[PDB]
Structure formats: structure tokens, C-alpha cells
Amino acid sequence: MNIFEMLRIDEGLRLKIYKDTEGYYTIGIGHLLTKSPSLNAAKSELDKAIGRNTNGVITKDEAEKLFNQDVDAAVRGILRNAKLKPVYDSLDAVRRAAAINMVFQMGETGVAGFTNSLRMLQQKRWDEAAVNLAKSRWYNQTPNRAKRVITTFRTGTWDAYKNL
Ligand SMILES: Fc1c(F)c(F)c(Br)c(F)c1F
């Protein structure tokens, strides 16, 4: 298990434009195209991302290319964020993956409200952190995925994924 396999489980793989859990146009391995309700706007974003005129369908290779870029972008975003970098630096590699997972799903704007959780994670108060993380829109809207990510933060193991 690693961040790539982990996110592949959580996001799936679809080669045609689909709507994510929030109703937003997405493709590949959870590559958000746009929050716009316009399919044409989404197709434009896709074309721009891939570098060719696609009309809504990509190859597995192309999906994996965007996925690698997105994982990279998530890590780089954490390291450039003053609130996130210290907590990330304080973590072991397994829990770092859980961190990347969250940023991948919600972005930095989505994780802005996790200040108290972040403190508890840096303190390594794993059970308390886990309890706090679940008190969120995130957990309520995507409970099964949140549960996996939280278990990863709680235990520092891949137990929530090793079976999947
Ligand atoms: F949601 C979270 C993040 F987005 C994050 F970057 C880190 Br480090 C965390 F520890 C976390 F809980």
C-alpha cells in the first residue's frame, strides 16, 4: 500500500466525464474538472488538462498522468501552507498519506476548518484526533472513506485498505 494505491481505492477509475460525490464534473482517478454545472465548461477543462480535443473520454495512461500530477500538487500544496506543513512534517509516512488523501479530496480551502484536528495530530493524540476528525461535514458526507482515512491516522497502519 501507498498514497497512489490508497487514492485509487478511494476515488476509483473512470475514463469518461462523471459527477463526483458533490455533483461536480470529474474524470479519471478523482480529477476534478470544474464546479461549474456546464458540461461544456468541464469538457474544456479536460481538453486543457490533457492537451488535446477529447470530447469527454480519456485513456488509462492519460488518467494516470493527471493522477500523478494531482498527487504531486497535493503534496506541494501542503508544503507551501504554513498551517499544514508543520503537522505534515511531524507525521510518519503512513499518516502523511492520510494527510495527502484529505487534501486531494477537499483541497486546502476544505481543510481550513481542521485546525483543532491538526493540533491533536501534531500532539500525536491519535484517538482524540480521530474523534475530532469525525465531527465534520467531510465525515458525514463521505463516512466510509472518512472512516478509512481516520483509521489510518488513528493506527498509523494500512489496516483500513490492506483488504481492498
Ligand atoms: F486534513 C488534514 C490535512 F489536509 C493535512 F494536510 C494534514 Br498535515 C492533516 F493532518 C490533516 F488532518
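So this one's X-ray crystallography, 1.8 Å, going by the header.
Backbone N, Cα and C atoms are what each Cβ position is placed from, and that goes for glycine too.
Its own atom aside, the Cβ of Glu11 (mutagenesis position) has 21 Cβ atoms within 10 angstroms in the protein chains shown. Listed in Swiss-Prot is the mutagenesis experiment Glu11 to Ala, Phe, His, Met or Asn, annotated as follows: Complete loss of enzymatic activity.
Quoted from Swiss-Prot, the note on the mutagenesis of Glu11 to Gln is: Complete loss of activity. Secondary structure at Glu11 (mutagenesis position), as computed by DSSP, is helix.
A mutagenesis experiment is reported in Swiss-Prot for this position, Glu11 to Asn, and the note states: Loss of 84% of enzymatic activity.
If you look up Swiss-Prot, you'll see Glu11 (among others) marked as active site, proton donor/acceptor.
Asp20 (mutagenesis position) has a Cβ environment of 16 other Cβ atoms inside 10 Å. One entry in Swiss-Prot concerns the mutagenesis experiment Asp20 to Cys. Its note says: Nearly no effet on specific enzymatic activity.
One mutagenesis experiment named in Swiss-Prot is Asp20 to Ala, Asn, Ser or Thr, and its note says Complete loss of enzymatic activity. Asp20 (mutagenesis position) falls outside any helix or strand according to DSSP and counts as coil.
In Swiss-Prot, the entry for mutagenesis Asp20 to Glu or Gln states: Loss of 99% of enzymatic activity. The structure shown retains the original residue.
According to Swiss-Prot, the feature active site, proton donor/acceptor maps to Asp20 (among others).
A strand conformation is recorded for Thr26 (mutagenesis position) in the three-state DSSP classification. Here the residue is the original one, while Swiss-Prot reports the published mutagenesis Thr26 to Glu with the comment Complete loss of activity at neutral pH; covalently bound substrate.
Listed in Swiss-Prot as a mutagenesis experiment, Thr26 to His is described as follows: Facilitates transglycosylation more effectively than hydrolysis; covalently bound substrate.
Annotation of the mutagenesis experiment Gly30 to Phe in Swiss-Prot: Almost complete loss of enzymatic activity. The enzyme is destabilized by 1.5 kcal/mol.
Other Cβ atoms within 10 Å of the Cβ of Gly30 (mutagenesis position) number 21 in total over all chains. Recorded in Swiss-Prot as a mutagenesis result, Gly30 to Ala carries the remark: Almost complete loss of enzymatic activity.
The annotation substrate binding site is assigned in Swiss-Prot to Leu32, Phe104, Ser117, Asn132. Under the three-state DSSP scheme, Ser117 (mutagenesis position) falls in the helix class. Other C-beta atoms found within 10 angstroms of the C-beta of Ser117 (mutagenesis position) number 23, with every protein chain shown included.
Here the residue is the original one, while Swiss-Prot reports the published mutagenesis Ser117 to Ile with the comment 500-fold decrease in enzymatic activity.
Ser117 to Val appears in Swiss-Prot as a mutagenesis experiment; the accompanying note says: 50-fold decrease in enzymatic activity.
Per Swiss-Prot, mutagenesis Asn132 to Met or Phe is noted as: 2-fold decrease in enzymatic activity. Over all protein chains present, the Cβ of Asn132 (mutagenesis position) has 18 other Cβ atoms lying within 10 Å.
In the structure as shown, the Cβ atom of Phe104 (substrate binding site) sits within 10 Å of 24 other Cβ atoms.
Residues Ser117, taken from the recorded positions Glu11, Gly30, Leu32, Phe104, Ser117, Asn132, are distinguished by a CB atom under 6 angstroms from ligand 1.
Remark: of the recorded positions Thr26, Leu32, the most isolated position is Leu32 (fewest other Cβ atoms within 10 Å of its Cβ). The Cα of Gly30 (mutagenesis position) lies closest to that of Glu11, out of the mutagenesis positions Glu11, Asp20, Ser117, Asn132. Listed recorded positions near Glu11 (mutagenesis position): none (candidates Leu32, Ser117, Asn132; Cα-Cα distance within 10 Å).
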